[PDB]
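Structure first, then comments.
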Amino acid sequence: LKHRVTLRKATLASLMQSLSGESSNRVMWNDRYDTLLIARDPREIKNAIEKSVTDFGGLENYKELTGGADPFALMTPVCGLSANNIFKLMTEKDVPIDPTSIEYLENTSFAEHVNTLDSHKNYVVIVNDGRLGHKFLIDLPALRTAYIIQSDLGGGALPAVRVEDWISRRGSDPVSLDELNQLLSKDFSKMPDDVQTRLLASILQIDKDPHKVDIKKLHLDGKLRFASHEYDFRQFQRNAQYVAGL
């Protein structure tokens, strides 16, 4: 009810904070999507890393052959990795959900779809925006309000932004369902450059700074795909609480 926004804010806040812990981080950003997220075992995951490193003839050679990264290091997830895993955390109860395997809509408008969603359920939408080259989540708490959840290593039209920072700065900053419709519509790709820029910084840049966005890097013939999924707010809290509790 009326307490939803505040609790939601608190859940995300504690979840994010926990992500500086080794086990919380390992469990949160693992890339195995066909098993339950809360079923992930940090020790099991760490053994796999140790095994992989043993395969490459020791840690120093592993790094030398994989780009220099430390496989044991905490992770800063790419946008696909953060969208998929937070989608799982929000939607799962006792049956694994694989965001890479679920069905996506691709010839309907966001407006269209949302206007068909039970206003008394919560939904979260995973967006695969091939125009931006970006996956992110639209959270739609029960009632209308939408919120964005994302990370980005940068390189495209949008600046790099850590999920923690996006969440801490704009986690509970609601966005226009109308601007969302415009963004997530077939005809966005054929919109006037300044409008494209307008929507992008608005919805997806922490300071809403248009000067930090570069639409040249848009892929104008890219495909748009999204999938919504109902969720139970308490279950999401439970899931978040488990991870944060590691």
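Numbers in chain A come straight from Swiss-Prot, and the residues shown are 78-220, 225-327, in order.
Heads up, the Cβ atoms here are built off N, Cα and C, so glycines get one too.
Copied over from Swiss-Prot:
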type     : residues  : note
MUTAGEN  : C156 to S : Abolished protein-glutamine deamidase activity, leading to impaired ability to inhibit the host cell cycle. Abolished accumulation of the cyclin-dependent kinase inhibitors CDKN1A/p21 and CDKN1B/p27. Abolished ability to activate the host MAPK/ERK cascade
ACT_SITE : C156      : active site
MUTAGEN  : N161 to A : Impaired ability to mediate deamidation of host NEDD8, leading to decreased ability to inhibit the host cell cycle; when associated with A-177
MUTAGEN  : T177 to A : Impaired ability to mediate deamidation of host NEDD8, leading to decreased ability to inhibit the host cell cycle; when associated with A-161
MUTAGEN  : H211 to N : Abolished ability to inhibit the host cell cycle
ACT_SITE : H211      : active site
MUTAGEN  : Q231 to A : Abolished ability to inhibit the host cell cycle
ACT_SITE : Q231      : active site
*Which residue, of the mutagenesis positions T177, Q231, has its CB surrounded by the fewest other CB atoms within 10 A?*
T177
*Within 10 Å of the Cβ of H211 (mutagenesis position), how many other Cβ atoms can be counted across all chains shown?*
21
*Note that 4 residues are unmodelled after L220 and before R225; then state the distance between the two Cα atoms in Å, as a whole number.*
6
*Using DSSP reduced to three states, classify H211 (mutagenesis position) as helix, strand or coil.*
strand
